[PDB]
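This report refers to the structure that appears directly beneath it.
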Protein chains: 2
Amino acid sequence: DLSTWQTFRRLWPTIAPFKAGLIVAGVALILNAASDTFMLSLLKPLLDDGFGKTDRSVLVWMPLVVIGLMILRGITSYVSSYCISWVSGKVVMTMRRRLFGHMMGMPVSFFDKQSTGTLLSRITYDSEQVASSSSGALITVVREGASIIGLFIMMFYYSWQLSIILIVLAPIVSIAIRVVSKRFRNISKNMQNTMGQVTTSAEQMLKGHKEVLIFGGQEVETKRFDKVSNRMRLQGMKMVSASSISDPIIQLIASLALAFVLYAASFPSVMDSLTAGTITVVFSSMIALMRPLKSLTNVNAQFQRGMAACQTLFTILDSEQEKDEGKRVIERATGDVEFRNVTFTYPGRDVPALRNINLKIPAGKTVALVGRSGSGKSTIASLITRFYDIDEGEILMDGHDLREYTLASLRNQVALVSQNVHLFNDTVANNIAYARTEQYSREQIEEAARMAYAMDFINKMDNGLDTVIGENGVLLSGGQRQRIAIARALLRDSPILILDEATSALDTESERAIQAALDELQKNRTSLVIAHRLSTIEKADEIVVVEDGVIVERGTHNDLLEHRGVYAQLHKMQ
Amino acid sequence: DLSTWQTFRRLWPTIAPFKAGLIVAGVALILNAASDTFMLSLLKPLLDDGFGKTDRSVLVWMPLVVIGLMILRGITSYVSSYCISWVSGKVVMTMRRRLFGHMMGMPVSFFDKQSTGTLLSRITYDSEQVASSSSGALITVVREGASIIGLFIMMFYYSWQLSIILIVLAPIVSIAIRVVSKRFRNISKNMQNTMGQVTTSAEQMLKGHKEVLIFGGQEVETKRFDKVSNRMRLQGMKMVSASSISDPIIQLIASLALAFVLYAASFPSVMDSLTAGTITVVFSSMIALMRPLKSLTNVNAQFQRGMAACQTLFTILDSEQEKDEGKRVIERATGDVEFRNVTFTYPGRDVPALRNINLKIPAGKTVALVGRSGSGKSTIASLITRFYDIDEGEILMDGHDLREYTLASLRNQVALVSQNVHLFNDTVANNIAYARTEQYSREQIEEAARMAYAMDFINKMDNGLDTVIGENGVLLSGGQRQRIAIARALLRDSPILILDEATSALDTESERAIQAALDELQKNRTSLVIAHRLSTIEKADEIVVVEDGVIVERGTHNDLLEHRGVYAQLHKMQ
Ligand SMILES: Nc1ncnc2c1ncn2[C@@H]1O[C@H](COP(=O)(O)OP(=O)(O)O)[C@@H](O)[C@H]1O
Ligand SMILES: Nc1ncnc2c1ncn2[C@@H]1O[C@H](COP(=O)(O)OP(=O)(O)O)[C@@H](O)[C@H]1O
Ligand code: VO4
Ligand code: VO4
Ligand SMILES: [Mg+2]
Ligand SMILES: [Mg+2]
């Protein structure tokens, strides 16, 4: 928990580029406060010198001065507000952009334990609270502070004897504001966590909607959301209770100043040194000082909430991202990947998921990983992509350990068809050519799609390649969204290709056409196809059988089949 | 785009139950306004008496009554603020609950075109805007309104020769506030869509993270989020420009009243009967009225934003939900299902996916759907669940149409495991027994896992049945996720079981084991098995071969094999 001025010194490097746009705002605020103070001091001359027997010596030129002062105040307030809001908007943009670009680079080990709801709350709630507090509440806070300091200097100018009490009452209000702002920040952080839970529940509902319908998850989801929204309301209630018990207390404490000055001025031995105008302007200033104080202490809730959000985001932005310890970069790999004594236990587990693998993938060939449905088959594919780091043992690419290569230059050498195919809500062309859209002409996209037996059914759609695919490609069947992932992978010429259950959903002749396409196209590029259909693999250069997490049998189709090993029992039952 | 009072009169039925709090808050607010007005009026008695003609300076009671009046003001302010925030929190919570329970009732046809980011924005951002405006800004707006009304009353009580101008200028200030509130609402309703785009971009980055990593979608996603955040900040700056160009103008308009008052005092022949205290309390009243104008017109941004958000949510809450007509509840259906010339055209297409389907699924039988990847078979599975409505044709179920059956009593007769199956971020037991957590005991869940061959891996994890499966079950392999989905489907004893590729990602012998265990239930169950592995369904009661959109072949295994039809070719490719 950082104090509300510690957060600004933690934020200053972000604001520093725009400090030129803040000097004008500060000068405008100073002039605004001066104009308001001089306008309130204008009550002095129309009771002392203004009133006389048929006397309008100042009143003849008075209201025009009020209009001019009002115009000055208006333009200064406008420029101050707009420039402060511009700086706030730029800073909020920078924080939001950096936050998004940060969680976009965290390791997958982090994504496997955090619900989507909390991160979406980070993007769309905390940043929004910071923006709202620093655009709407900050201007009010700083302007009322300027007005208050102006009233202070004015009351000390006219009569110090009637304003020594403010020296004794400033510390009390400072302590009260500090001790209530701490509570505001704590409640705001708990409130942020509760919003995270709310959006997590909402996203679990939305993403798993069909199962909610089919299994009758009506009442349970409704009750869970009821409880979480109730917690949200209760924490908001605690914040409101703090605010509404801190406003009147401070207002009453600030009213001892007015009570004292009335008590002090009640002494005829003191009022002699002053006139009616000075006394009435002191009383008016003390009376009208309470309004800025009340407004500041009331708006202090939103400003403190924004400061809490900024503190949380700065803590998040200071986390550790994926280990990009790599130094060397490479353009195209020759196509050979080697394992050595590699073992790898998943984050937060006891038994290793691989005990020791000595797999060797030759350059420009294919290696297939058949085996049971619970062994390490997708784990190997994740490892050769550096999704997870090894525990011990060496994994090599082109004779140099896989940790020397930087992350970008490595994954730019591998194309993957995940068993859980995920497609973006965009046209078919942009799903096939996801990141390198500008580098691949529609001719290349069409060739890649025709390779993956997808152009046959794309033509049937409304706009051909231009059709929108839906939120997750739900507009297409599983065997039409597992042939766009294949097309996307085949579009690139990455020498290392992984087919993590490429044809799980396809029928037999469609996958036969796929296999023909790869056999006529992948004659030079290394592939790592993993599948339980032992007909997409009978042409592999070396079949590898992994069960329980350890390699058991390595060899060609013929050498394994006549060996009467585990592959023989796997093949004899198709 | 409705006005503020129209918004409240549209919202009043929601607010109606919570009227005691509103009434007591209103009474306390009137008392607070009277107390605050009475504090400014004390400036007259101390000048007509007291320091003016100090011969009666015996008046000493003023500080005591000031302190007492401020205590009363503080108490009334606290109770009014708290009992308005109670109604605000209750109403916002009810809006959240109604909105969540509403979108969870949308038909699937709506979910197949709307990105989840926008709906999460509706729940998270918009509702938060309503809550913030109605909690923080609303109390400020109403308090300043009360203070303004009190100051009008007091000044008109004192002297109307110097106050009839406020009759003239109130319409002008009202016109300005209305014509700036319209722009605030429009900008806010654009800002909601922009934030929806922000959160859609964020969500499409998170839940498609691996596709971002593999293909280098780093810079593309960075550009997209930069553009959307820039649009957001630009709209925010437009809002702030409107606010800070409407505030000083309205402030200056009110200044023409003060200048006129100061012009009236210059004329003695008419305004000779002004006491030295009456005039100086009218002037202080103008100043202390013009301050709340600034405060109210400044805080009007948040309040108008909240009203725009409440309007947007009220547009959602009266949209069309799922049809759900007919009130024929059924206890436990026999399971018989029949089609009659069914023709189905998907929402937004122009060629019928299904046409002229005659399908019978008699009780205690299994019907197998086979064909190319792209024919309509998952469509049939969706139709018998009533995810979509028939375009033209009759379904039947236990001797009656699916339309007459109410939806809640229809999905209880179907347990469906689909392709791309979803799992909830919760313990494995709470995933198997999803919505009936407190009906199926632990031994029943264990039996369900045992039937689906899932006990061999579910018993090796660290915590057994209680291990957290993570978001979408990413902590488990594809085969294990499929097995848990099967175990979830099998735990229910629903008459109809639909297996949309229930064994896509399982090795051959676990497929054999599951089918062997599933064969026990076929004595009473009525299952619809969709599968491309023809060895899975060689024992189907009747096999239905669905090509592009029409049932081509049907019969048993041997009848189709002897017929030398399309099934013969599909089987030769084994
Ligand atoms: N992200 C993960 N975190 C923890 N454990 C995992 C994870 N992924 C897989 N496992 C464990 O490793 C075993 C094998 O999974 P994996 O090799 O990734 O998939 P597959 O079995 O399809 O090859 C599974 O039984 C599972 O319990
Ligand atoms: N939600 C949807 N909206 C519009 N069209 C769809 C939707 N789901 C599937 N389709 C279309 O219906 C056609 C039939 O596919 P489908 O019957 O789902 O294949 P399968 O039954 O093998 O999954 C597909 O070509 C697809 O384009
Ligand atoms: O398009 V399919 O659901 O038959 O893989
Ligand atoms: O071991 V698997 O879940 O890819 O069939
Ligand atoms: Mg896998
Ligand atoms: Mg399907």
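The residues of chain B that appear here are 6-579 by Swiss-Prot count, in order.
Structure determined by electron microscopy, 3.5 Å.
Here the Cβ of each residue, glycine as well, is placed from N, Cα and C on the backbone.
The feature domain 'ABC transmembrane type-1' is assigned by Swiss-Prot to B:27-310. The annotation that Swiss-Prot gives for the mutagenesis experiment B:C88 to S reads: Does not affect ATPase activity. The mutagenesis experiment B:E208 to C is recorded by Swiss-Prot, whose note states: Exhibits ATPase activity. Forms intermolecular cross-links. One mutagenesis experiment named in Swiss-Prot is B:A270 to T, and its note says Temperature-sensitive. Loss of lipid export to the outer membrane. Significantly decreases ATPase activity at 42 degrees Celsius but not at 30 degrees Celsius. Annotation comment: Swiss-Prot describes B:342-578 as domain 'ABC transporter', evidence class sequence analysis. Among the features that Swiss-Prot reports, ATP binding site is placed at B:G376, B:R377, B:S378, B:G379, B:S380, B:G381, B:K382, B:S383. Quoted from Swiss-Prot, the note on mutagenesis experiment B:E506 to Q is: Lacks cell viability and does not support growth. Can still bind ATP and slowly hydrolyze ATP, but becomes locked into a closed dimer conformation.
Within 10 Å of the C-beta of B:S380 (ATP binding site) we count 24 further C-beta atoms, all protein chains included. The shortest Cα-Cα distance from B:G379 (ATP binding site) to any of the mutagenesis positions (B:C88, B:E208, B:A270, B:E506) is found for B:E506. Here B:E208 (mutagenesis position) is positioned 35 angstrom away from B:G376 (ATP binding site), judged by their C-alpha atoms. Of B:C88, B:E208, B:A270, B:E506, all annotated as mutagenesis positions, the residue with the shortest Cα distance to B:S383 (ATP binding site) is B:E506. Closeness to ligand 6 is met by none of the recorded positions B:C88, B:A270, B:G381, no Cβ falling under 6 Å from the molecule. Checking the recorded positions B:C88, B:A270, B:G379, B:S383, B:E506 against chain A with a Cβ-Cβ cut-off under 8 Å leaves B:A270, B:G379, B:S383, B:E506. Comparing CA positions across the mutagenesis positions B:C88, B:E208, B:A270, B:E506, the one lying closest to B:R377 (ATP binding site) turns out to be B:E506. Under the DSSP three-state reduction, B:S380 (ATP binding site) is assigned to coil, being neither helix nor strand.
Considering only the mutagenesis positions B:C88, B:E208, B:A270, B:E506, B:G381 (ATP binding site) has B:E506 as its nearest partner by CA-CA distance. Each residue contributes its Cα atom, and for B:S378 (ATP binding site) and B:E208 (mutagenesis position) these two points are 29 Å apart. With all protein chains in the displayed structure included, the most crowded Cβ environment within 10 Å among the binding-site residues B:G376, B:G379, B:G381 is that of B:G381.
With respect to B:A270 (mutagenesis position), the closest of these recorded positions in Cα terms is B:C88, chosen from B:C88, B:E208, B:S380, B:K382. When Cβ atoms from all protein chains are considered, those within 10 Å of B:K382 (ATP binding site) total 24, not counting its own. The 10 Å shell around the Cβ of B:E208 (mutagenesis position) contains 26 further Cβ atoms across the protein chains shown. Taking the C-alpha positions, the distance from B:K382 (ATP binding site) to B:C88 (mutagenesis position) comes to 58 Å. Candidate recorded positions: B:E208, B:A270, B:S378, B:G381. Those with a Cβ under 6 Å from ligand 3, in sequence order, are B:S378. The least crowded of the binding-site residues B:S378, B:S383, judged by other CB atoms within 10 A of its own CB, is B:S383.
Taking B:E208, B:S380, B:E506 as the recorded positions under consideration, the smallest Cα distance to B:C88 (mutagenesis position) is found for B:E208.
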